[PDB]
Amino acid sequence: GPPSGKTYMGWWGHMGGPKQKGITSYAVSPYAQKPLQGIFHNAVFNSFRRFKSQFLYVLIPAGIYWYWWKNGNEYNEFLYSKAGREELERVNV
Amino acid sequence: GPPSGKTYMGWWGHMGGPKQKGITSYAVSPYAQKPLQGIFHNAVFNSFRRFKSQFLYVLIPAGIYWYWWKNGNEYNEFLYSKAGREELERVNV
Amino acid sequence: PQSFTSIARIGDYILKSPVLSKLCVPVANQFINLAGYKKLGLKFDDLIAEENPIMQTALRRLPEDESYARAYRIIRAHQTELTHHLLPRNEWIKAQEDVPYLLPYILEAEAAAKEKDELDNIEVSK
Amino acid sequence: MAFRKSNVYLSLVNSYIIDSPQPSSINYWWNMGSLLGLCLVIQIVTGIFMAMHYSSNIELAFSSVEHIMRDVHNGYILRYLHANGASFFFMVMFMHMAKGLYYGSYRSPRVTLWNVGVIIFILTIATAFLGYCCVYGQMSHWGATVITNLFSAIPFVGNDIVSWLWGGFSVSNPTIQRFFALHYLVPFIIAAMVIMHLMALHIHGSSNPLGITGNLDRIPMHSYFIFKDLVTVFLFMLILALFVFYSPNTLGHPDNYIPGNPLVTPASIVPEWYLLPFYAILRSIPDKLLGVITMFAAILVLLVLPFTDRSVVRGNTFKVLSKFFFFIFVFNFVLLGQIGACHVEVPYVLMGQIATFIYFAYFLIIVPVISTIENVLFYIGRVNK
Amino acid sequence: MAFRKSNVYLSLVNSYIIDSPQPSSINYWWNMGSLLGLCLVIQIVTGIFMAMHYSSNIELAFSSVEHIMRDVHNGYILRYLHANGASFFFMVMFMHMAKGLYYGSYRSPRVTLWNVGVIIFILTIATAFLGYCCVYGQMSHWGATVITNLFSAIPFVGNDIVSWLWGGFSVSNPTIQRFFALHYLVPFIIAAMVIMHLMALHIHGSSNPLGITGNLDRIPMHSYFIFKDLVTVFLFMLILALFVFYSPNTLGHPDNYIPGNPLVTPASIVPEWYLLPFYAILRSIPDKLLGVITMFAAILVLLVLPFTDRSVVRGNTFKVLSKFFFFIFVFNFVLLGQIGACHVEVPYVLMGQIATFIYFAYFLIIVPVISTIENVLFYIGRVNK
Amino acid sequence: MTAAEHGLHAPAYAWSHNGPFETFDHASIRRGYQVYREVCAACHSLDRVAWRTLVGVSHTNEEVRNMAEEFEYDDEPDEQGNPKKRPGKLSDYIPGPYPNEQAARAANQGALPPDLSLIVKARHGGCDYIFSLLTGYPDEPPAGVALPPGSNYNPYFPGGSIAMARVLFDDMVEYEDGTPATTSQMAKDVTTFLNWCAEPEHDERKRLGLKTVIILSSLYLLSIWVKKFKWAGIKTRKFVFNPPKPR
Amino acid sequence: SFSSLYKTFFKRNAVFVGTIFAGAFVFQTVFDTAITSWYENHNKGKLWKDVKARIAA
Ligand code: HEC
Ligand code: HEM
Ligand code: HEM
Ligand code: HEM
Ligand code: HEM
């Protein structure tokens, strides 16, 4: 068939990475391993490390936007009440 | 990408035919030619050559099945007429 | 799909017999004349479907002058049938020119493949 | 390299349409596949633009088709385009299968291509049947009744399969709504199978009328076969335009404009004309189970073809007896359709039985014997001994 | 070679599923694409099995959906599966798009992948809209009325486009049958676009959460990511089974069980929840033409993101300010949806306009400036001069 | 089957709309509507033809509004929910004489009269079959035909025994334009009218067919020329073969 | 002046396809009018305008 363009990924044998030397990999058979090893240690400790690392980025925008939505909702419930109809007609007209 | 199986067609450059030496092609530009050259000669002469060589294979079996169909149609029309009701009940029962 | 050893076996039995030769060879000559591949500049050993390993082996082992001649006859037949014409009667393949050139290579590669199969499926008498 | 080569999608378009090496010597019978692609595009577009207005209830099916003919602007154009284009879809498909049968395009490299085409033929037969039943005329109801009462011949689970297909106890509003839903669904399965047909054709290329290798003289498909296909595309549009505008109800049966009535039998329950040969193969066997087995075996006997063709050269281009028996087969198929159009009467029973025997003896008996005879005659005509 | 590599079709299944080299370090956010394929198979299958019973007339749309919910065996299973699976389709689609926005999967190799993804997003939004209008409840009719009366703001041919979409003079019988034909058709365009998505993915491979090159350490997709995706497939099925069998009408508006009445306004016209941010970006602009132009720009501003992401490392894995503003964008999207669910009242109008401005300033203003500042900080934190 | 069970095949009359450039005689459609309203509408329905489609074919707008007002249809119920009738408009359909099939079968000896909206297309033969059925009533059936009571003989009906009595007699309809209404003239008029009710797109369809056939024939001939032009450089190739030197 | 003819109309492909669309517009209008006039003139006396003029006289 025809050849296609220059891609940044080959297949098994010519992936197009750097030449690798000196990097030696060791693995064991899963049949000779314990799966579910360390899950009670990682569940209470490594999960706590990941939560300590990445909760300000997810929680400070959540705090800002939830406080904004709650304040806007409380201002709407003040506006369509009986005590704030003067301010309602002022800010609507 | 991954390679596919051994096919009997390559592409432009590596088709998979044999090596060719000595066969020389000549082709002049169509912008220097006459399209519709020879259409009246080949309309009545080449067409008769092709029809004469290839009409017995198409006209003997067509005639066989058309004669069979016409004979069966005439026999059916004779059977469900008034002249052939005795033969109708005989070949029906 | 039919093996060329089988065709050669049946054909050699028909040709060696004196009754069957005189009965069936003129019918075969008329069949080949009516088939009309020689009217396009082709021998029969070009007509064989080359898309199998036996035929690819035979076309690989075919020598170079026969290969270039066969290639020219195939391209000539393609140009002729493109033009919807025939070859001129001076350029038709003569009957003495329609010689089986690919048949010994086909039969040799076929005998090699049948021997390979029979040796892959032996049962040693023990 | 060029942008039609280096792109992701334009490389597919390029290697299938633009740069695709076609042989130089293929003739106008090789335009039938492109014509089938055009036919399928026509059917899908017109069918969507009529499914915008069609109502698939049993009380609204025929009247909604009659609303398409009457109230929809250019709706008769869409309806006649759909009906006559399905008839032309089967005309061109019979020419495509007969070209594969003549030139031997089923053989040793292209066997998977042949089997995918047979799958497409099954799916197109089924789509034509379901869409014919979608009209709910008199022929739709009784054709659906016969061909779905066929499945009550299976000994164990026959009535279960039948009442599951019907959705009830006869052809009714559940069956018509199943048939519209499946008639919408199935042409996209056909389009997927057409893409797989194109893959299996693309790995090995087209054959040529000679049967010899096309690898030597080859021509790009763009600017040569684009226009060689455009000629037959415009011819197909011309004949379809004649059959859509001037004689629009020729190929249809005139009973379909009767509203669908289950209590009135129209005295000749006949399917569309492109199902009449398999209907005659059905009716030739005097058994309900063996008849539907014989009809499905008539469609699936195309798969015995690359194994029974004992010929050593490809295609009947240079074979006298294969030419003669191929055309005996073609006009036997015509006679079988003409038998299936007719009533079950005295010469027609034996005529359809002998023609069904010829239809099956071509693939199993005629082709190996004739091709072996031609191998032996081709040998002894030029071997001197 | 193996038969999984040498075959025509099994080489495709092999090179996409079985031997597809994924990087070793990708996480469970890379399971959402396979989950979207599962959602599409769920939607198409339950859609066909309800189209066998649904009737698209304006008198029989709601009655036929209730026929599915009452008379059809397990038809409540199919209807709740279709509806809540569409909600889950859009949940997993927002997760797929957000992980693409986060890990930089839109950059220089995969711009074609990102753009085909945006086309799939547009087509899936359109499919969900037409299928919601197929029920013909109260929110269906009035959602159809509002969103198709949006196109009467185009000053040249707005009334022509509106009366062509409606098929008449309001949303009616031809509108609902149009929408049903289109809702059947467009998911097969989504399936073809998913195959184009897989082509654009396959030519360059997946990204990894580090952003660095993945050519060094790779793993074949079978036996590792097959079961790694099976985990999330069973988790998705578990959450969908909870929402189908125990809380089936939580994600639905309760006004859709009122039949479609053109003479009664239901006092809050609101589409399905996954179109609510785009409904808010619509209602923020106080003009009908600029509002629908801003909604189409809200869908089409993701095409600007490959050329505004000025970073030199890919993905916000190692970027502090980009991480903070990415989750500000995410919770701005949630605020935009909750704003569009609300009525048009005094704090909500200003909050919706501000949230729309933050939505458009993320791609156009915030991302180039923050990525340039992070480029400068990454340089000067380790260059000593 | 027998020839009596097939029916007599109707011959090929020279209609004014047979032929690829022809149109319905629209005055014949007008006279056919007159013979429908005065004869055929007593037993036959026209449930697919709206009044508004008659405008511009056989009558004028104010001419069809009077007929539509002459019939009555069901209105939306009044403020008290009672059923209400209404004089018709253009948008309504032509009403049949019987309220249901059982009323029709009560009035016509148990044989349901079919709805004549599609019956030119619904029967093999078409306008020829309708004309030959309407006129081909023999005064005496052929000797030996066991005829049931209440069934007349017509050789064009399949089976011979039709339950429609002969309803076309000479000068039963006083035509508006003074056309001499014989039985065959009235049959020609209702057959043209029923063919219009079957295919009301007939004139425009043949018009568009002429446009389409001219454009596609011109495109086919131009595409043949363009094919031969693009293919000339390949079609006139020449191969020579000087065999190479041995190595 | 075939050189001038080629250099004007067929050298630039933009002017070529523009002349194609301009000719297609003029062709659609004129040819539709010609087929309508030929059809209505071939069928004289059978159209509703002629039946209406007969009713008017
Ligand atoms: C009074 C009662 C009438 C009148 C005034 C007409 N018709 Fe006819 N018609 C009638 C009956 C009971 C039947 C059923 C016959 C049967 O099935 O045995 C019919 C049938 C027809 C048919 C169908 C013929 C067929 O099925 O092959 C046609 C085409 C038909 N009628 C036409 C027709 C026309 C054109 C009339 C007046 C101008 C007309 N009928 C009058 C009962 C009655
Ligand atoms: C594979 C291609 C198709 C074939 C062969 C096919 C075949 C048919 C046929 C033979 C009929 C009956 C025509 C008649 O006698 O009136 C029909 C009807 C119909 N088809 Fe299809 N069809 C195809 C594609 C489609 C698709 C994809 C749709 C749906 C979008 C569709 C919608 C219809 C509809 C609505 C009818 C209703 C009756 C009518 O108006 O013709 N068709 N089809
Ligand atoms: C929707 C229906 C189909 C479409 C779109 C289709 C499409 C195509 C196309 C485009 C080609 C290439 C052009 C050609 O060779 O004619 C082709 C080739 C082929 N098709 Fe089909 N096809 C269809 C149905 C079938 C059927 C029903 C069969 C027979 C079982 C079949 C068998 C073949 C074969 C054998 C070839 C190769 C012929 C050759 O080049 O030697 N196809 N098909
Ligand atoms: C792209 C995937 C699809 C999506 C996102 C989708 C979305 C939807 C949605 C949201 C509804 C309204 C559900 C409700 O609230 O009751 C719906 C209804 C419907 N959809 Fe789909 N749909 C999809 C695929 C399909 C397909 C392919 C079909 C047809 C074969 C289909 C047939 C239906 C039908 C009949 C309804 C009618 C009401 C019902 O029974 O739920 N859907 N669709
Ligand atoms: C029917 C909908 C879709 C399906 C089935 C689908 C399928 C897939 C699959 C299977 C992958 C590879 C696995 C993965 O990386 O997660 C993928 C990757 C991707 N998809 Fe989608 N996708 C869909 C919609 C979208 C949408 C809406 C977008 C966003 C515009 C998108 C953008 C991407 C991107 C950027 C990648 C590459 C992710 C990476 O490798 O880092 N897709 N898609």
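Here the Cβ of each residue, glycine as well, is placed from N, Cα and C on the backbone.
Sequence-distant contacts of D:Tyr16 (ubiquinone binding site), defined as residues of its own chain at least six apart whose C-beta falls under 8 angstroms from its C-beta, comprise D:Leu198, D:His202. Look at D:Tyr16 (ubiquinone binding site): DSSP puts it in a helix. Annotation source Swiss-Prot lists ubiquinone binding site at D:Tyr16, D:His202.
Under the heading heme b b562 binding site, Swiss-Prot lists D:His82, D:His183, citing experimental evidence as support. For D:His183 (heme b b562 binding site), the same-chain residues lying six or more positions away in sequence with a CB closer than 8 A to its CB are D:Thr127, D:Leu130, D:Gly131, D:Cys133, D:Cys134.
Marked as heme b b566 binding site by Swiss-Prot: D:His96, D:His197. Other C-beta atoms found within 10 angstroms of the C-beta of D:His96 (heme b b566 binding site) number 21, with every protein chain shown included.
Quoted from Swiss-Prot, the note on natural variant D:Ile122 to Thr is: In strain: ATCC 44821 / 777-3A. The Cβ of D:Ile122 (variant position) has D:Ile299 as same-chain neighbours under 8 Å, each 6 or more residues away in sequence.
Swiss-Prot documents D:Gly131 to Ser as a published mutagenesis change and attaches the note In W7: Causes respiratory deficiency. Reduced to three states, the DSSP call for D:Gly131 (mutagenesis position) is helix.
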Counting across all protein chains present, how many other Cβ atoms fall within 10 Å of the Cβ of D:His202 (ubiquinone binding site)? 18
So which of the recorded positions D:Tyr16, D:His82, D:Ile122, D:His197, D:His202 sit close to ligand 2, that is, with a CB under 6 Å from an atom of it? D:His82
Rounded to the nearest Å, what's the C-alpha distance separating D:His82 (heme b b562 binding site) and D:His96 (heme b b566 binding site)? Just drop the number here, would you? 20
In three-state terms from DSSP, label D:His202 (ubiquinone binding site) for me. helix
Which residues of the same chain, at least 6 positions away in sequence, have a Cβ lying under 8 Å from the Cβ of D:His197 (heme b b566 binding site)? D:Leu113, D:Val116, D:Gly117, D:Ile120
With every protein chain in view, how many other Cβ atoms are within 10 Å of the Cβ of D:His82 (heme b b562 binding site)? 20
Considering only the recorded positions D:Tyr16, D:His82, D:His96, D:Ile122, D:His197, D:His202, which possess a Cβ situated under 6 angstroms from at least one atom of ligand 3? D:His96, D:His197
Where does D:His96 (heme b b566 binding site) sit in DSSP terms: helix, strand, or coil? helix
Under a three-state DSSP reduction, the secondary structure at D:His197 (heme b b566 binding site) is helix
Take the Cβ of D:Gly131 (mutagenesis position) and count every other Cβ within 10 Å, whichever protein chain it belongs to. 23
